[PDB]
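Engineer: To start, I am sharing the structure in question, which I have written as structure tokens.
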Amino acid sequence: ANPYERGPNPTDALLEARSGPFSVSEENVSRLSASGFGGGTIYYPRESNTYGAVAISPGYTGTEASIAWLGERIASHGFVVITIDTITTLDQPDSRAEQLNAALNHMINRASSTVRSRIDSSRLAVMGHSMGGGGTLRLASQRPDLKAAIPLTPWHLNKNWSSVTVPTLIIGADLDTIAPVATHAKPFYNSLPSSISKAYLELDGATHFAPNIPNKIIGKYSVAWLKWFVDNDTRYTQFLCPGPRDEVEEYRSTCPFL
């Protein structure tokens, strides 16, 4: 038995639904309460258990409101998720890495007993949009004990992520003009080691802001990635490997993963 396994046997329909099967509550993190980040919202399963924990960063000028849907949706599949605000709207990717790190430490050590009691502090992941996705790659490089990293339409001036050993799913948007896949997402994917678990999923007919709107493909693949890498949930490998065919423009991976 896998002691980390949560929730029912998955299907495409259950993964593409707006909500998973776990009822969710929220805990506000004020700016005053937050050390090292701008505050945010913690989404957690009402059902008492331990779960993996995830921190998600927005991009430049963005706030937690732009990633709230994704925090709620992932939490509804059996994760504790914080959507952060940054200290300023100007903060760059390497700063968003530090703030993601501070948000994970907050959930583990400084949140209510309600939140702390629901976290397995040994099973952590990070995600983010645009510069938040650049932050995701930077923190993954600094914190190899993270179980997963999911950069969404990521932006970073550093193109070389050969130091990352955290299982990483990069989601690019084909029509992105702010973090074009040719200069950001693909170079990031290509520089990650060939020897790690990784994938690149490019959305078809998608702009840079696809991750800011509820999106069944982002929701399905983010949850499947977190289930396999954070929970060792073998029921989810079927969605990742071989993974989706040519609303997916392309899918590259180091499948098989199991």
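All positions are counted from 1 along the displayed chain.
Determination method: X-ray crystallography, 1.6 Å.
Every residue gets a Cβ built from N, Cα and C, even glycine.
According to Swiss-Prot:
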- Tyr60, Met131, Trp155: poly(ethylene terephthalate) binding site (BINDING)
- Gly62 to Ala (Swiss-Prot position 102): Increases activity on poly(ethylene terephthalate) (PET) (MUTAGEN)
- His129 to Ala (Swiss-Prot position 169): Decreases activity on poly(ethylene terephthalate) (PET) (MUTAGEN)
- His129 to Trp (Swiss-Prot position 169): Increases activity on poly(ethylene terephthalate) (PET) (MUTAGEN)
- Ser130: active site, nucleophile (ACT_SITE)
- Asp174 to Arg (Swiss-Prot position 214): Increases the thermal stability of the enzyme (MUTAGEN)
- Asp176: active site, charge relay system (ACT_SITE)
- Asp204 to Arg (Swiss-Prot position 244): Increases the thermal stability of the enzyme (MUTAGEN)
- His208: active site, charge relay system (ACT_SITE)
- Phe209 to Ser, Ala or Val (Swiss-Prot position 249): Increases activity on poly(ethylene terephthalate) (PET) (MUTAGEN)
- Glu249 to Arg (Swiss-Prot position 293): Increases the thermal stability of the enzyme (MUTAGEN)
Engineer: Determine the C-alpha span of the poly(ethylene terephthalate) site listed in the record, that is the greatest distance between any two of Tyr60, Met131, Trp155, in Å to the nearest whole number.
Structural biologist: 10
Engineer: Rounded to a whole number, how many Å is the Cα of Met131 (poly(ethylene terephthalate) binding site) away from the Cα of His208 (active site, charge relay system)?
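Structural biologist: A Cα-Cα distance of 11 Å.
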Engineer: When the number of other CB atoms within 10 A of each residue's CB is tallied over all shown chains, which of the recorded positions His129, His208 has the maximum?
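Structural biologist: Output for this query is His129.
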Engineer: If you draw a 10 Å sphere around the Cβ of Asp204 (mutagenesis position), how many other Cβ atoms fall inside it, taking every protein chain shown into account?
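Structural biologist: Looking across every protein chain shown, the total is 13.
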Engineer: Does DSSP give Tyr60 (poly(ethylene terephthalate) binding site) helix, strand or coil?
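Structural biologist: Reduced to three states, the DSSP call for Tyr60 (poly(ethylene terephthalate) binding site) is coil.
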Engineer: Which of the three DSSP states, helix, strand or coil, fits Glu249 (mutagenesis position)?
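Structural biologist: Assignment for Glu249 (mutagenesis position) reads strand.
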Engineer: Given the recorded positions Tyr60, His129, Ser130, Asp174, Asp176, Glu249, which lie within 10 A of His208 (active site, charge relay system) by CA-CA distance?
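Structural biologist: The recorded positions passing the 10 Å Cα test are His129, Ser130, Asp174, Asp176.
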